[PDB]
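Everything below concerns the one structure shown next.
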Amino acid sequence: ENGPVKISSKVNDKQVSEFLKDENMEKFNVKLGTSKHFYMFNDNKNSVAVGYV
Amino acid sequence: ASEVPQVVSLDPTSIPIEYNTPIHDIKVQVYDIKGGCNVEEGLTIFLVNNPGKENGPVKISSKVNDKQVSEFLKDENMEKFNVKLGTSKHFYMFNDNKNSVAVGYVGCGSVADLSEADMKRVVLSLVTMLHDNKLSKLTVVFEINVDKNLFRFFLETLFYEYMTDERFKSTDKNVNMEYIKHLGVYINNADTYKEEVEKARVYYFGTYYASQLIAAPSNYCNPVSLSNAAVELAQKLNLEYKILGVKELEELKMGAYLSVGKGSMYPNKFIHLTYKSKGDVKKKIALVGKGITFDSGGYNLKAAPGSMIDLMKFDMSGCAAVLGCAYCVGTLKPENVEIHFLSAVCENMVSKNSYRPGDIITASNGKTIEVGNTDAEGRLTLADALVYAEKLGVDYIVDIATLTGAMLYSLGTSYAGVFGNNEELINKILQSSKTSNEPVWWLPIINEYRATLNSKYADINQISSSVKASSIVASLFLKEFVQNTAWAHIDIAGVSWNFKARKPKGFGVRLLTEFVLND
Amino acid sequence: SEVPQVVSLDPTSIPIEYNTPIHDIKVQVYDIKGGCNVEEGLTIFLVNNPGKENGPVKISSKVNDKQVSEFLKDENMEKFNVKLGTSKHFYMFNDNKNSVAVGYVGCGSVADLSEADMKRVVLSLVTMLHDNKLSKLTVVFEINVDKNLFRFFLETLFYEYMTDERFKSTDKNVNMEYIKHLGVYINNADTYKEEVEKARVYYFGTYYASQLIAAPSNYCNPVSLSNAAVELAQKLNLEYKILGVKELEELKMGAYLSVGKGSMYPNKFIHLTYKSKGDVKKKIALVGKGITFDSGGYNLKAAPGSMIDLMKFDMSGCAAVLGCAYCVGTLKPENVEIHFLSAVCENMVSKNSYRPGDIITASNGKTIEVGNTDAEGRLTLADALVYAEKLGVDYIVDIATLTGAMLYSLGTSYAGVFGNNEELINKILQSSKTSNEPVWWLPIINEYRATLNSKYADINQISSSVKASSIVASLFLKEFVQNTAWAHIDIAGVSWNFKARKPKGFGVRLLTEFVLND
Amino acid sequence: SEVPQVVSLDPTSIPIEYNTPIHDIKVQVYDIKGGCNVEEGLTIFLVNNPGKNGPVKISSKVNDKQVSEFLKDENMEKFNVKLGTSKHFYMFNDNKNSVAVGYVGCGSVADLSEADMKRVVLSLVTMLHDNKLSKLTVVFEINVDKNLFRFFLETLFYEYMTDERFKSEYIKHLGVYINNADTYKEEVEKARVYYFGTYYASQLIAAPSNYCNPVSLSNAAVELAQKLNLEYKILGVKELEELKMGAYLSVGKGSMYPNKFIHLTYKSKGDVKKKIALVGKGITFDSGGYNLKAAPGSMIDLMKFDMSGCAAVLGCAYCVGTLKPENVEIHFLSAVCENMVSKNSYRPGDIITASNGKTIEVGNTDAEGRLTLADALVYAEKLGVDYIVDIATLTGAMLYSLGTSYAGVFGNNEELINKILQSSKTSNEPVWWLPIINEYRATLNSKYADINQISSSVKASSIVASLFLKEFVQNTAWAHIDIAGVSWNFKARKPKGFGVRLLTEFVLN
Ligand SMILES: [Zn+2]
Ligand SMILES: [Zn+2]
Ligand SMILES: [Zn+2]
Ligand SMILES: [Zn+2]
Ligand SMILES: [Zn+2]
Ligand SMILES: [Zn+2]
């Protein structure tokens, strides 16, 4: 309950993949409704945004 | 320890009080924004405004010491975000050292001089980014203009809102609470704002302390346990303290204060903390705080819809403010002042022993009072607490009380009202309001209503029978108990409790302390 | 054990009537296939006209008396219809030149008589029985009723006939005499004999519970009510245990103790056990709200319509459970172990009362923020539920006059049941049908759980915004049952018969049927 | 301007008495340093006792030996100076004519407040209402400055005047003795103008909602302007429709009397340094609309005074139009209508469009003032003014903040507020400054319209209304006086005409 966040799927972006490392998502829990999302740049220097709920 | 009575062996016998809060362990560093912002670990947040156009675009002005972070914060790349007061965005990137960092911003609108209300909202957005994120450091960059007093307000408000009070949680503790250990601040002319860091920390706990007292429910926080609480506080701060019990109170003929308590299972207790500076004493001050640990209303029970009897554990917010003040004063140690902290604590209850409506009682100054409504018990206790205050021979008497619910219909939940018999004292209070950033507003003592207190049998009516402006009439009533001393009276009934966040504000601690350190 | 008093005149015990006139009624069931003898007393026919709504009367049974048969000829009955609840009296002489009284009660045009229909007929009968000093009553069933419906006929007859005169002094009815014999003519009569005494037990279990409810709070207080349970347990030879304040503190029942802080009567926890001989296959805890008077506490019941003058009935759940204990104790079912529990107390206004806003600790360590002192029943029940689950039981069923909101959801006739286990809820419903005490399944809407999230304590006692009180309370109660099937019956609406100005003893039959047929 | 009727007995006009018995009283003020003369009528001395409720001691020099021997210290010791108490005796004077002499206690304070003055006067009027005299002479044995002396005159005239228009002996000469009497002669005539200005407002307010409706009230304003040579323009429904005043019109849809807007304007011959617009709430009866005043204490029977800010403005127009101050242009504005219950009424939840384009979600039809004033404020700012000052019986909350004596002033401009406050000091009409706390603005953020008409949470309704009204002044100094609590005199059961002298003093200053 209120456990940490762990993303399972594999993404097609080395930058986003780095961001989704398990060691990064621990900082966030899965409490129903809780959310965060970060703006970053993909492997092709274009603006993206990854997050979770 | 002075023993608290119990009905069952499970009744609490003490107020739980945390003195070593996680905010006391955060190391604060202040940097001058000139000479560059470095982007270390944790989260880095810019406070940005755009004068002129509302919802205008955000542009990062300060100099960052990282090519990658600079390229990421290029003005062309930031135009996609506006500065609407409260908005916030999180960024993620790698720095010059191929290390991941997190930065972001919080919008501060388009107005130049932010008010305390605006600062409150900016801080609330910061706290939101602190919660549900295991951060070791937060850094805030001031791309906005704030004077020294408003900058302190930012720190204190940050500290207060960041703190989470879990004293009464047992099986539902947030097993995810992790406070930061370090807090960086980048601001122009940083050397001048540095002096405010330690005062803000002191001001935070002083207010958080009163908050703990107020939120403590009436079975934990009762007249005995709360006076015990003050004793401990005086003891930690080497303050002088005397706690007057029923026996002396009878000797002192405090019939108004005692009547209100006749119906409680906890005997009345009168708190008197004293701070005397070591230098030549130039001003003597008595601060008086209403100390009703629970206000059922008495035989005038709080049964009318919207009476919020379930909130009445807060009818001792004035006493908490005053004790919170005592912490600040005891900690900061002003140099040429003598301060008395007073509170006539009791509990307004229904019993065979309670005083009744219609009862005529005699105040310690020999004036008899006809009780018209037992739910107006605060002005009765304060009347005796004021007589006691003038007997000490001070320069200023200032009382603070959750006195009248009318306050919600006059000034509301944001501004408290100040009444008094002395323009200069009322100006000092108004001055302390500006510097503390705790809003007060002067209201009149309209003498024309005095006649409606003319009891047919006693010396004076406790309540007006016709005038509906309760907050003024009570001021008229109190004024009859201060004969020759500058006295102001601050009604915090409307502003003490934060209905939206479901917690107390600690309102008044900083107002009162600033007043104490006034020219 | 000793009841405190303020003046020497305050009563120190609840007056309980154990041997009732009903118990001295010899009951005989005869088969209708052989004709009814009409020798003495009053003889009432239960008559239906399937189809024709308000149709005529026509007797179907053979009467073994030429005179009476003449009176019951269809031409003579033409003037009477079968309207449900209608009744008529007849007077004639029989072949033995003996005066006799005869009559009928209308059973409508529907063949399946509802529970509420049977009551209308029984009330009409009792009317003929009251203000009449005749020694025998005979009822001839010319309608079809199953075994459970017939028993319901007797239970309801016995209960409505009995008059509770425990508190009459100068105004006792002088010449009200109860019949001494009851005859019943019915098809397959042999099959219904089994139900006669079972009806008699159920009646008194219900009448017992009604006695405890009807008794006002000065007579029926926490000490005197717990004394009555022990005396009942001794007459039934049940294991019993009464926990006092000292043992309650040691069990850390903060929530239940807080409710009683303001009363002059110490809290008392009733624990009776019935254990079958041999192998035990079902262990059950029944829990009943036992507030001998609910004033509301500092949240006083002074709002218009808050019916403070009725709150002597806030121990109805406790009464239903003890009533169930009588039935189970008498009928001695096999292969079960039943615990009857009830955390008894009185919710009063004093310098010692708990206050709105207080934070108390339940016996499971959970802190609770009191938002309204008149929500006391779920505080007592939380500790009762933690106590019940510690017994290692298969089912926890609590019954309570908990929320007035039931007056707005189901009304006065149907109780509401909430639960965490479908199977258990199913059995409670089945038991509702064979006991003929109506219950309707209502949901525990989990979406409302968040409004109980207190800012400082582990839970709020009351939701601040949600008005569906009956559902919220069930959400609260469920936090105190961790891993057992638990159901909760809210009888706040169905407990008191406002029309008759007396209790119903609701729940006794339902709870006993639940225990017997498992 | 034809007043519709239900039956032929319905009144078609407001009875307005312009020539009062007050206006026929000749007054001259004499200096106390020349001796008191007791030739005729009743003579009253206003005396106080500093320090000690103490005994009355007469200080002035009376010119009649017979009256002198009666006011001896030994004779006056039996009477005290408790504020209001009084005594009067009948006697034969020096020349053997029946004179009457007495006193009125002025308490023990040297600085007599307005509230204290009112008490002294009522003691006087009580004496006049129980005696047939032709002359009253008041000896001032107390210190009052010029403004307080006038106020004494005004409130004396007002309290002395009794309104008998609806029912199916006065004096003719008044004498005043005061030190430095020349310094006070200036104020005598000002007092008359200030008296009638307020008694005129009092007449309109006391007029019940069947005599005083939007048609009969606007008519009365026109008749006033014509008797005072003021520029007047009355906008009817068709004009209001073309001007898109949806909020003002919304409030009126349920009335049998069409909305009528009053413009009465005044321009002086000199250099114009300040143009001021005066706005006043003119709801001729406030049923509450579908939010009916059915709650106990609603005081629906009193709601004929919900046009007290209008009456104040029109009373100010009389005063201005009479005195003709120099160097000012003043517009007198009032969106008058009636808030009633009908199939044609607006409903709670209705969304309406103000004349400046802003849509408004109506939350409570009994807060109609906000709406009529919103369009009236848009109007006012379009006249290009320096100051917009509106005055309304706006929020019942006032009874719990300042009470029945002091009114509330809110505004967006400190310089304008201070002028209001100063005007309260010289008119002696008490007024207190309250804040427009911006932190509550967010409660007015409607979910569907541009703005909510009311907060559903904030109980500081007077500040919330202020927050709402301010959104209809875009760039003009604007103050807002809430007289909901001070406008009616409950003990006396009559109106006060509060705000006329205050607003007149504003324009002069
Ligand atoms: Zn109170
Ligand atoms: Zn209080
Ligand atoms: Zn209750
Ligand atoms: Zn209850
Ligand atoms: Zn209105
Ligand atoms: Zn209105």
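All residue numbers given for chain B refer to Swiss-Prot; the residues shown span 85-603 in order.
Cβ coordinates are placed from backbone N, Cα and C, and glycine is handled just like the others.
Swiss-Prot lists B:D379 to A among its mutagenesis entries, and the accompanying note reads: 6.5-fold reduction in catalytic efficiency in the presence of Co(2+); 854-fold reduction in catalytic efficiency in the presence of Mn(2+); substrate affinity is slightly reduced; impairs formation of stable homohexamer; when associated with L-461. In the three-state DSSP assignment, the secondary structure recorded for B:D379 (mutagenesis position) is strand.
Under the DSSP three-state reduction, B:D459 (Zn(2+) 1 binding site) is assigned to coil, being neither helix nor strand. When other Cβ atoms within 10 Å of the Cβ of B:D459 (Zn(2+) 1 binding site) are tallied across all protein chains shown, the result is 19. Per Swiss-Prot, the feature Zn(2+) 1 binding site maps to B:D379, B:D459, B:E461.
Here Swiss-Prot notes a mutagenesis experiment, B:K386 to A, with the remark: 100-fold decrease in catalytic efficiency. 2-fold decrease in substrate affinity. Loss of hexamer formation with formation of dimers and trimers. Its Cβ placed at the centre, B:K386 (mutagenesis position) has 21 other Cβ atoms within 10 Å. Following the DSSP three-state reduction, the secondary structure of B:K386 (mutagenesis position) is coil.
Per Swiss-Prot, the feature active site maps to B:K386 (among others).
Here B:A387 (mutagenesis position) comes close to B:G381, B:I393: these same-chain residues lie at least six apart in sequence, with C-beta atoms under 8 angstroms from its C-beta. One entry in Swiss-Prot concerns the mutagenesis experiment B:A387 to P. Its note says: 16-fold decrease in catalytic efficiency. No effect on hexamer formation.
Listed in Swiss-Prot is the mutagenesis experiment B:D394 to A, annotated as follows: 7.5-fold increase in catalytic efficiency. No effect on hexamer formation. 1.7-fold increase in substrate affinity. In the structure as shown, the Cβ atom of B:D394 (mutagenesis position) sits within 10 Å of 21 other Cβ atoms.
Mapped onto three states, the DSSP output places B:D394 (mutagenesis position) in helix. Residues or ranges marked as Zn(2+) 3 binding site by Swiss-Prot on the basis of experimental evidence: B:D394, B:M396, B:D399.
Listed in Swiss-Prot is the mutagenesis experiment B:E461 to L, annotated as follows: 6.5-fold reduction in catalytic efficiency in the presence of Co(2+); 854-fold reduction in catalytic efficiency in the presence of Mn(2+); substrate affinity is slightly reduced; impairs formation of stable homohexamer; when associated with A-379. Within 10 Å of the C-beta of B:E461 (mutagenesis position) there are 28 other C-beta atoms, taking all protein chains into account.
Within 10 Å of the C-beta atom of B:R463 (active site) sit 26 other C-beta atoms, taking all shown protein chains into account. According to Swiss-Prot, the feature active site maps to B:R463 (among others), an assignment based on similarity to another entry.
Using a 10 Å radius centred on the Cβ of B:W525 (mutagenesis position) and all shown protein chains, the other Cβ atoms total 17. Here the residue is the original one, but Swiss-Prot notes a mutagenesis experiment at this spot, B:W525 to A: Loss of catalytic activity and impairs oligomerization; when associated with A-533.
The secondary structure of B:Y533 (mutagenesis position), as reduced to three states from DSSP, is helical. The Cβ of B:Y533 (mutagenesis position) lies under 8 Å from the Cβ of B:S548, B:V551, B:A553, B:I556, B:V557, B:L560, each of which sits 6+ residues away along the same chain. For the mutagenesis experiment B:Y533 to A, the note given by Swiss-Prot reads: Loss of catalytic activity and impairs oligomerization; when associated with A-525.
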If one measures from the C-alpha of B:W525 (mutagenesis position) to the C-alpha of B:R463 (active site), what distance in angstrom results, rounded to a whole number?
-> 20
Subset of B:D379, B:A387, B:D399, B:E461, B:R463, B:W525 (recorded positions) with C-beta under 8 Å from chain C | B:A387
DSSP, reduced to three states, assigns B:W525 (mutagenesis position) to strand
Out of B:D379, B:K386, B:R463, the recorded positions in the record, which is closest to B:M396 (Zn(2+) 3 binding site) when you go by Cα distance?
-> B:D379
Within 10 Å of B:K386 (mutagenesis position) (Cα-Cα), which of the recorded positions B:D399, B:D459, B:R463?
-> B:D459
Take the C-alpha atoms of B:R463 (active site) and B:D399 (Zn(2+) 3 binding site) and report the distance between them in angstrom, rounded.
-> 12
Which one is it: of the recorded positions B:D379, B:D394, B:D399, whose Cα lies the shortest distance from the Cα of B:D459 (Zn(2+) 1 binding site)?
-> B:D379
Does anything in the same chain, at least 6 positions from B:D379 (mutagenesis position), have a Cβ under 8 Å from its Cβ, and if so what?
-> B:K386, B:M396, B:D399, B:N432, B:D459, B:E461, B:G462
Using a Cβ-Cβ cut-off below 8 Å, which of the recorded positions B:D379, B:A387, B:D394, B:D399, B:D459, B:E461 are near chain D?
-> none
Extra residues within 8 Å (Cβ to Cβ centroid of B:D379, B:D459, B:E461), Zn(2+) 1 = B:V344, B:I376, B:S380, B:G381, B:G382, B:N384, B:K386, B:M396, B:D399, B:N432, B:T458, B:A460, B:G462
Excluding its own, the Cβ atoms lying within 10 Å of the Cβ of B:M396 (Zn(2+) 3 binding site) add up to 24
Under 6 Å from ligand 2 by Cβ, which recorded positions from B:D379, B:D399, B:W525?
-> B:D379, B:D399
Filter the candidate list B:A387, B:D394, B:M396, B:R463, B:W525 of recorded positions, keeping only entries whose CB is under 6 Å from an atom of ligand 1.
-> none
